[PDB]
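Novice: After the structure tokens below, expect a handful of questions from me.
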Amino acid sequence: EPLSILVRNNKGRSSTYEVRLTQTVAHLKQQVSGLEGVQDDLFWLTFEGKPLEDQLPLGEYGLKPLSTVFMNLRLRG
Amino acid sequence: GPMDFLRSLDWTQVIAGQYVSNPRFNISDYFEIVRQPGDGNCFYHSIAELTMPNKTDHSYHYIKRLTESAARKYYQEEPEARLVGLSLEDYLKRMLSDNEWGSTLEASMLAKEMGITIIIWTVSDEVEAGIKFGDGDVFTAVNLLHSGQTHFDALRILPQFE
Ligand SMILES: [Zn+2]
Ligand SMILES: [Zn+2]
Ligand SMILES: [Zn+2]
Ligand SMILES: [Zn+2]
Ligand SMILES: [Zn+2]
Ligand SMILES: [Zn+2]
Ligand SMILES: [Zn+2]
Ligand SMILES: [Zn+2]
Ligand SMILES: [Zn+2]
Ligand SMILES: [Zn+2]
Ligand SMILES: [Zn+2]
Ligand SMILES: [Zn+2]
């Protein structure tokens, strides 16, 4: 069943994403990569202080409607 | 109060020991920018500038040595390690190469290894975010400026703010 969650970017702006709890963290990263225009190997996600692992389904983390996930940038230079 | 903006930065936990802030200010209103060489070692040049008193032109080699030591302990458990996608040995060969760009991953590991707190301010010089590695505040932090998506400089708090 589809639900909406929020992903907050580096600037502090949250955007809404339709997801399913069966999809992987990696696939959520692909959606965030498309919306934010940042390569998916240049950020990682967290929820409630826990890193999200790419291969795991979202449901392993207990996301709920309008939970906020952080998009944490990898910065190089 | 007057002149005490830096005393009230609000840091939100990302994971234990890493935080983010989104204050609105221009870097040059509160910091001196200590420009670093444009070569690929600028991240480590910047760290050396702020941690090694009366340093030499290439004191950054010591910081890269500390990065190696840190990686041997911490690399496998760093969430950003997964983004790099290399074994520890392949990571070290790449990281130790001259001109190989440093990053938030090395900041995370060096904060642990050296016991310092590092803040990377990303940006005009209008701040978008500060990302903090370690539990210290801005006044004893190693403050770095990340600009143009590809460049690091060192920052020093301007004297009137302490
Ligand atoms: Zn996918
Ligand atoms: Zn899909
Ligand atoms: Zn991808
Ligand atoms: Zn005040
Ligand atoms: Zn506060
Ligand atoms: Zn606040
Ligand atoms: Zn401004
Ligand atoms: Zn510079
Ligand atoms: Zn240099
Ligand atoms: Zn100097
Ligand atoms: Zn140096
Ligand atoms: Zn190899």
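Residue positions begin at 1 at the first shown residue.
Determined by X-ray crystallography, 1.6 Å, according to the entry header.
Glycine is treated like the rest: Cβ placed from N, Cα and C.
Copying in the features that Swiss-Prot gives for the protein in this structure:
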- B:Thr12 to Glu (Swiss-Prot position 10): Increase of 50% in debubiquitination activity (MUTAGEN)
- B:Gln18 to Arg (Swiss-Prot position 16): Complete loss of debubiquitination activity. No effect on deISGylation. Unable to block RIG-I-mediated gene activation (MUTAGEN)
- B:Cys42 to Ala (Swiss-Prot position 40): Loss of deubiquitinating and deISGylase activities (MUTAGEN)
- B:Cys42: active site, for ubiquitin thioesterase activity (ACT_SITE)
- B:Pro79 to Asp (Swiss-Prot position 77): Complete loss of deISGylation and debubiquitination activities (MUTAGEN)
- B:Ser103 to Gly (Swiss-Prot position 101): More than 60% loss of deISGylation and debubiquitination activities (MUTAGEN)
- B:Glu128 to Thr: Loss of 40% activity for debubiquitination and 75% for deISGylation activity (MUTAGEN)
- B:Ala129 to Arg: Complete loss of deISGylation and debubiquitination activities. Unable to block RIG-I-mediated gene activation (MUTAGEN)
- B:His151: active site, for ubiquitin thioesterase activity (ACT_SITE)
- B:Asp153: active site, for ubiquitin thioesterase activity (ACT_SITE)
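Tell me about the setting of these features in this model.
Specialist: The DSSP secondary structure for B:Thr12 (mutagenesis position) is strand. Its Cβ taken as reference, B:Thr12 (mutagenesis position) is surrounded by 12 other Cβ atoms within 10 Å in the chains shown.
Under the DSSP three-state reduction, B:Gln18 (mutagenesis position) is assigned to strand.
In the three-state DSSP reading, B:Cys42 (mutagenesis position) counts as helix. Listed in sequence order, the residues of the same chain lying 6 or more apart from B:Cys42 (mutagenesis position) and placing their CB within less than 8 Å of its CB are B:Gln36, B:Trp101, B:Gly102, B:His151, B:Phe152, B:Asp153.
The C-beta environment of B:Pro79 (mutagenesis position), restricted to residues of the same chain at least 6 apart in sequence and closer than 8 Å, consists of B:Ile15.
In this structure, B:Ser103 (mutagenesis position) is part of a beta strand by DSSP.
DSSP assigns B:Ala129 (mutagenesis position) to a strand segment in the three-state reduction. Around the Cβ of B:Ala129 (mutagenesis position), the number of neighbouring Cβ atoms within 10 Å comes to 20.
When other Cβ atoms within 10 Å of the Cβ of B:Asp153 (active site, for ubiquitin thioesterase activity) are tallied across all protein chains shown, the result is 24. Classification of B:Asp153 (active site, for ubiquitin thioesterase activity) by DSSP places it within a strand.
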Novice: Near B:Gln18 (mutagenesis position), how many other Cβ atoms are within 10 Å of its Cβ?
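Specialist: Here the count is 22.
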Novice: Roughly how many angstrom lie between the C-alpha atoms of B:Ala129 (mutagenesis position) and B:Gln18 (mutagenesis position)?
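Specialist: Distance (Cα to Cα, whole Å): 13 Å.
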Novice: Report, in sequence order, every one of the recorded positions (B:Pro79, B:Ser103, B:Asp153) having a CB within less than 8 angstroms of a CB belonging to chain A; if no such residue exists, report 'none'.
Specialist: B:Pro79, B:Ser103
Novice: Which recorded positions from the set B:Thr12, B:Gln18, B:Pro79, B:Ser103, B:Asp153 have a C-beta atom lying less than 6 Å away from ligand 8?
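Specialist: By the Cβ criterion, which requires under 6 Å to ligand 8, the hits are B:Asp153.
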Novice: Quick one: Cα separation, B:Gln18 (mutagenesis position) versus B:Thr12 (mutagenesis position), in Å?
Specialist: 9
